[PDB]
Amino acid sequence: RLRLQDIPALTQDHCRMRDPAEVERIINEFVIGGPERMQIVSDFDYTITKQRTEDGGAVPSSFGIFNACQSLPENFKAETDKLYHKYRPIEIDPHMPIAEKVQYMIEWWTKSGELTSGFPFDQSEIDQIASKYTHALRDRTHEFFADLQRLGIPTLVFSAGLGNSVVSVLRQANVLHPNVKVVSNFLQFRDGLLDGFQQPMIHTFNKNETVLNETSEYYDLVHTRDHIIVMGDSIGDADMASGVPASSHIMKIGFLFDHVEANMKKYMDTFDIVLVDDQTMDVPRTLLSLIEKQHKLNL
Ligand SMILES: C[n+]1cn([C@@H]2O[C@H](CO)[C@@H](O)[C@H]2O)c2nc(N)[nH]c(=O)c21
Ligand SMILES: [Mg+2]
């Protein structure tokens, strides 16, 4: 039986667990179950991309990648910057109830969509920008996605960001394998012009059962997958799989980098494993390797 003290990646100082015995139990369940029961649901911005780079270069968000493109109206990045100035403080307000935050985030994504309308746009601009950031993914991301593909594990990248940017980055990093799907806000085009974003709207606080559930198209791909790894860097990522009705065991992994001491309690109450300044996929990959080892024995 697997014991945490025998799993090196989980014994490191930066791996924090509120209840190590529960984490150990969940791991043993995933290993008993095999890869055929597993699915992954992961955030993109600052989960798949790094929170901290080695060379100190900045990493933009998926929206930032879009805003860096050259063929935007001269008005554009300034106007989105204004909207950011208004709504970002609200997004991170520590006192505001989630219901109020949700009203405001709906406003932000709506207005952002309305700005992103009325002019033509070539996806290749996005590709040119995204190409500069394929070197900014977490260490061993390539190996992680290769493991998932080899094991046939469905992997959903569930992002409140700009989907076209997410897809461009993953595709160019050679990790957008057939088992990987992206649910996000994609640019809508009509008669050759941008027309905002394709519904449904996905913002920071509805990445849950109200968007991803048993009526979703994606559900048919994963309805037999009751063991889930959920990965993200925000508290708002912890519910990404809440709409999967027959899940039996979920391991929630949170990457914590900003304001570590202030956020530590909340993160440890929300995630099963909290990874403090861990710019690698070595912990998720550890889980996959133990699942695969047993799969091989059973074969
Ligand atoms: C509509 N919106 C949300 N975010 C930000 O993207 C993050 C990742 O999903 C969100 O946390 C939010 O701060 C935006 N950023 C920019 N630059 N422009 C936007 O229109 C925008
Ligand atoms: Mg994120």
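Following Swiss-Prot, chain A shows residues 13-311, kept in their order.
Recorded method is X-ray crystallography, 1.6 Å.
Cβ coordinates come from backbone N, Cα and C, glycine included.
Taken from Swiss-Prot, the feature Mg(2+) binding site covers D55, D57, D245, and the record attributes it to experimental evidence. Per Swiss-Prot, active site, proton donor is recorded for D57. Swiss-Prot lists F75 to H among its mutagenesis entries, and the accompanying note reads: Increases KM 3-fold for m(7)GMP and increases KM 10-fold for CMP. Decreases KM 6-fold for m(7)GMP and increases KM 2-fold for CMP; when associated with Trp-121. Annotation of the mutagenesis experiment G76 to N in Swiss-Prot: Decreases KM 6-fold for m(7)GMP. Decreases KM 1.5-fold for m(7)GMP and increases KM 1.5-fold for CMP; when associated with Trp-121. The annotation CMP binding site is assigned in Swiss-Prot to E103 on the grounds of experimental evidence. The substrate binding site annotation in Swiss-Prot covers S171, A172, and the record cites similarity to another entry as its basis.
Cα-Cα distance from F75 (mutagenesis position) to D57 (Mg(2+) binding site): 10 Å (rounded to the nearest whole number). Listed in sequence order, the binding-site residues among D55, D57, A172, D245 whose CB lies under 6 angstroms from an atom of ligand 1 come out as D57, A172. Counting neighbouring Cβ atoms within 10 Å of each of the binding-site residues (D57, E103, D245), the lowest count belongs to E103. For the pair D245 (Mg(2+) binding site) and the residue listed as 'CMP binding site', the Cα-Cα distance reads 15 Å. Cβ neighbour density within 10 Å is lowest for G76 among the recorded positions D55, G76, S171, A172.
Ligand 2 lies within reach of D55, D57, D245 from the recorded positions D55, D57, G76, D245, judged by a C-beta closer than 6 angstroms to any of its atoms.
Per Cα geometry, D55 is the residue among the recorded positions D55, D57, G76, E103 nearest to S171 (substrate binding site).
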